Amino acid sequence: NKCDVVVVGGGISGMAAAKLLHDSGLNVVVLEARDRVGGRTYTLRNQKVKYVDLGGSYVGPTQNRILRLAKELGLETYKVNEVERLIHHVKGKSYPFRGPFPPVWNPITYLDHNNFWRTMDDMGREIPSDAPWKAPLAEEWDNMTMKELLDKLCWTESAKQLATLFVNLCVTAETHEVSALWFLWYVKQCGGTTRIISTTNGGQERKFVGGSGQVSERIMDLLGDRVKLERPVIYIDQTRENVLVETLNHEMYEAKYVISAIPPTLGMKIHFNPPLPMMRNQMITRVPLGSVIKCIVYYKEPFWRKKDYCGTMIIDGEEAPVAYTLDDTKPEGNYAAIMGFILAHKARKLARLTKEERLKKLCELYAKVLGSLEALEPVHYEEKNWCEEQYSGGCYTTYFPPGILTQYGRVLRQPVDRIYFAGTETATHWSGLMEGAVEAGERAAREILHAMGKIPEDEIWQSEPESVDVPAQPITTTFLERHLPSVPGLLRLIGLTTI
Amino acid sequence: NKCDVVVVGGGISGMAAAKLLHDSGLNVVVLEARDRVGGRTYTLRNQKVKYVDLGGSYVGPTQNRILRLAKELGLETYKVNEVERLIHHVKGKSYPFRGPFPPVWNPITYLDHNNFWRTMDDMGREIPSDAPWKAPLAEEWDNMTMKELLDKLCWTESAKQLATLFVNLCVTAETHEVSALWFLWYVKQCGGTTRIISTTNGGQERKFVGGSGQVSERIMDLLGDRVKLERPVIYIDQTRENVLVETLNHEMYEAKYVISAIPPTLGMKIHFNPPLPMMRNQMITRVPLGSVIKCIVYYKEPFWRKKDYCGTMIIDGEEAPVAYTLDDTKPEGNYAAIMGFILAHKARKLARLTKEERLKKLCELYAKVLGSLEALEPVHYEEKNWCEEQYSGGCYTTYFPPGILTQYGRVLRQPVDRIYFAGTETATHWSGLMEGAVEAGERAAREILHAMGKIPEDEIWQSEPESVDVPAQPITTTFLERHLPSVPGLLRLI
Ligand SMILES: *[C]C1=C([C])[C]=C2C(=[C]1)N([C][C]([O])[C]([O])[C]([O])[C]OP([O])(=O)OP([O])(=O)O[C][C]1O[C](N3[C]=NC4=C3N=[C]N=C4[N])[C]([O])[C]1[O])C1=NC(=O)[N]C(=O)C1=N2C#C[C][N][C]1[C][C]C2=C1[C]=[C][C]=[C]2
Ligand SMILES: *[C]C1=C([C])[C]=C2C(=[C]1)N([C][C]([O])[C]([O])[C]([O])[C]OP([O])(=O)OP([O])(=O)O[C][C]1O[C](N3[C]=NC4=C3N=[C]N=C4[N])[C]([O])[C]1[O])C1=NC(=O)[N]C(=O)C1=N2C#C[C][N][C]1[C][C]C2=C1[C]=[C][C]=[C]2
């Protein structure tokens, strides 16, 4: 009933906010719609898999907040398998390689690929992480889709196809669905192209032993009966001295402040009194989440390793249901498994099939890519289509269609009277991921602490010490990578020598 | 409590559905979130204006359903003033003209303008009204914004600027915000470029005497206590024999079927049990409404008429708060007024100002465009910013960003168990307008009648006889309009 702060949403962000406030001595309540905490993280446990992350899973260097929170809760990480060769499957053929990027041999295609990634990061440097709408060319970039940008930048189909796969994989959306400004911000605020795409030294380096769901679960353990499950919030009334928060199951909660720790668009599920300001009212109708099915196929052994394949496959082409896989085998070497994502339009298209039909398609794909009949012999299968989730809206995160980030972006984490906004979408570093969830939850909590006069203004945003367990190697480039011309750059160079 | 059909939303679509079901002998309840009916229509009454439409207002030829429904309810229309000259204000100068289209005199510009409008309609002919995702090039066109299309098609800045204004005015959204497929469908399903843009013989020909709000009000009068105001729906449960509909004010309604007559995205405000199917679950997060402030400045006299101006202004350029106006003077010739729309990003930008500040900006603009100091002497002002409305989400209607219509469009009016979908967004003719609201409400009602075995399948969709009061003249083109080359066409010929 009565408390200091109501946190709407018991995902990592809401739980991190609640924990910080609780630790500070405030009385907090977490109102969670589902019969579980964790939200876009979910760790299934059964005898066949032991445990498996069906939602958010990967953590890595530079994600120091999630690493610190998890460590404090008694969790450990392990390294995703990248010992053996990666595979790039292009035009029906597999090409093994090493390093974050698939190598390209054609001199022209090489220049084009090199220029694409370089330009993505170049453009990124012009975009403030905490205010992407302040980029010098914000409007120009926001008024273009990523498809238009790729069409302009890529002088080869090879680069365009790989860039497209990259976008689909990064933000579970099609290149024509998303703003170029927003996508460029998204990559930059994850530390750039190399950091976001890498397993070793990147966002996919590690997973939590026992699953990421433990983060939210262990915070719930700490908070006890303060977490209220199956309490979807339907109504927030700020017309009186204390904020009134009502749930679907007919309960009323009274608080000094509220943290909204749900995906921005899911704010639509709440009726507000007084109405939201115009900009937020419209913003929450303009910000969809992406589409993805996370699929894990289990095998007797990690047979790919015997062929000097680590389990990573970058698979291009419309026919492939999954465009990207990672080895999901336990650190102990058992429960051998391949994790694959079915992305964007394919999540929509293939949702029509049965679980068994999807398993068959994945195994047949993997058999071809790995050149291994063993891939046709799965022992178990688990999957989760996040598009079906009423209380998520999709995964991994919210994307911005053209024109929206510049017009409505500044509204995202602007308080509405006594409502403050958490959720990974409001983060400024690794927004979209578990790291961003922690950053945003703790920042929102500290905004309330400041509002109560408990901390100074300069303590709202707090730096995080680097993990000792997961140190970050710097992202480096070669002289040639920095200075090799683009394709049009080479053509202009030829033109001047001709003239 | 218990009834045959619960209609969620008491706008024109919900009211039209409820009326049809009521007339058929079913027990209906309308659950309306606001303290009023009408939704995206709202007629304000006061001494200063008598009445004024602050939402949907215009009707015209080919909109036979809204005209028939209004007539039955005892309403009449009158013609929007288009006797005198229209004005196109370009690069700081006013150019008076007659006919629906502002003329162009540069020959290359003429070819470009002609080709643009022609191509819009050409493309439209390949788009099925009831299934735009079935267009032969549906994916190609859906994966482009209108901005990209205009960039490809328009070889002149003049054409591109006017095309942009057209998009902004049509769908209260920026060219880069919207799918080309969806926009081309939108225009085509309103009868094409000429029909949608025209006052005389088009969508802006007429208004209702006394206001369009009377449509929803008079149906509420007919239905009596069946309409429940300040009942926002929060929860729909379909797990049991009868559908359970719960409201915010703690009431429970039980019905055999439900009609959702709210903007698609506002379905998000309802918690569903069981959850919605995947495609609808995501669809309702992908479909925003546009942004507009409707502004009416009142004057002592319709002074523009004295200068042989009808009051229609098409105003190019970023600086102008309002890109389009119409004379809003009463049929009697009193309550002289100019109606203007503040569109898309300008609605966002100018919302920051006070009502008085917007009035000043509009009056100064009108003084410039009309070349009249009389425009600086308003006697009254009314405005409505639809972006602020929790239970609308915007106006005039829902737009589809690139990629959405092809991926999710088929979901729009697909029933979910015992929930059927009305609302202007689900119409196949004049979707977005009051006409579409009536079409969709009556179709949704008839889907339920068919589900109950009361009517055959072929009666779900019903043709509408042409209004005798507002007959439609055909849209015609000249030989030269049809056959003159585009700019690249002329270049290839050279
Ligand atoms: C789903 C997913 C997947 C499948 C995957 C992934 C993910 C996801 N991610 C993301 C994560 O998960 C996120 O971010 C997080 O989790 C978030 O958090 P937050 O913010 O907290 O949120 P949430 O969870 O959602 O929560 C919320 C809550 O609330 C609630 N509600 C609602 N509504 C309501 C409520 N309550 C009350 N009332 C009302 N009304 C709900 O229920 C919930 O609970 C991720 N992340 C990370 O970190 N990691 C990972 O891994 C992930 N994932 C993914 C990834 C991928 N990656 C890839 C690979 C390769 C590559 C890539 C990318 C790029 C490049 C390369
Ligand atoms: C806003 C607006 C404006 C400003 C303008 C306009 C408009 C609008 N429009 C549109 C109309 O209005 C519409 O369409 C209608 O109205 C719709 O209907 P419906 O479908 O029925 O829907 P609504 O109204 O929205 O209703 C709904 C209801 O529901 C409710 N809710 C919500 N949620 C809920 C509820 N309930 C319970 N629960 C829950 N949860 C609400 O409240 C409501 O009530 C229009 N239209 C027509 O027809 N006309 C006109 O005029 C209009 N407007 C406009 C126009 C413009 N035009 C222009 C000029 C020149 C040109 C143009 C265009 C193109 C070319 C040229």
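In chain A, numbers come from Swiss-Prot; the residues present are 3-501, in order.
If you check the header, you will see the structure was determined by X-ray crystallography, 1.7 Å.
Note that Cβ sites are derived from N, Cα and C of the backbone, with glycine treated the same way.
Copied from Swiss-Prot, the annotated features are:
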| type | residues | note |
| --- | --- | --- |
| MUTAGEN | A:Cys5 to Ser | No loss of activity |
| MUTAGEN | A:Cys156 to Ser | Complete loss of activity |
| MUTAGEN | A:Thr158 to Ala | Dramatic loss of activity |
| MUTAGEN | A:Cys172 to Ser | No loss of activity |
| MUTAGEN | A:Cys192 to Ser | No loss of activity |
| MUTAGEN | A:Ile199 to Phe | Alters specificity towards synthetic inhibitors |
| MUTAGEN | A:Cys365 to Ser | Complete loss of activity |
| MUTAGEN | A:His382 to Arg | Significant loss of activity |
| MUTAGEN | A:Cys389 to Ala | Complete loss of activity |
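What Swiss-Prot annotates, mapped onto the structure for a quick look.
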| residue | record | Cβ within 10 Å |
| --- | --- | --- |
| A:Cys5 | mutagenesis position | 19 |
| A:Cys156 | mutagenesis position | 22 |
| A:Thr158 | mutagenesis position | 18 |
| A:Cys172 | mutagenesis position | 24 |
| A:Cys192 | mutagenesis position | 26 |
| A:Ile199 | mutagenesis position | 19 |
| A:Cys365 | mutagenesis position | 19 |
| A:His382 | mutagenesis position | 16 |
| A:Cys389 | mutagenesis position | 23 |
Secondary structure at A:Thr158 (mutagenesis position), reduced by DSSP to three states: coil
Mutagenesis positions among A:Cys5, A:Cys156, A:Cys172, A:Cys365 whose Cβ lies under 8 Å from any chain B Cβ: none
Cα distance (Å, whole number) from A:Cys192 (mutagenesis position) to A:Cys156 (mutagenesis position): 23
DSSP-derived structure type at A:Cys5 (mutagenesis position), helix or strand or else coil: coil
Candidates near ligand 1 among the mutagenesis positions A:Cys5, A:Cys172, A:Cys192, A:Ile199, A:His382, judged by a Cβ under 6 angstroms: A:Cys172, A:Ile199
Residue pair A:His382 (mutagenesis position), A:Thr158 (mutagenesis position) - Cα distance, angstrom, rounded: 40
Cα-nearest neighbour of A:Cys389 (mutagenesis position) within the listed mutagenesis positions, A:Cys5, A:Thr158, A:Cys172, A:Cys192, A:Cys365: A:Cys172
Nearest of the mutagenesis positions (A:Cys5, A:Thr158, A:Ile199) to A:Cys365 (mutagenesis position) - Cα to Cα: A:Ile199
Distance, A:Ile199 (mutagenesis position) to A:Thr158 (mutagenesis position) (CA atoms, angstrom): 21
Rounded inter-Cα distance in Å - A:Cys192 (mutagenesis position), A:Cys5 (mutagenesis position): 36
Integer Å distance between the CA atoms belonging to A:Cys5 (mutagenesis position) and A:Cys172 (mutagenesis position): 39
Rounded to the nearest Å - Cα separation of A:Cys5 (mutagenesis position) and A:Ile199 (mutagenesis position): 43
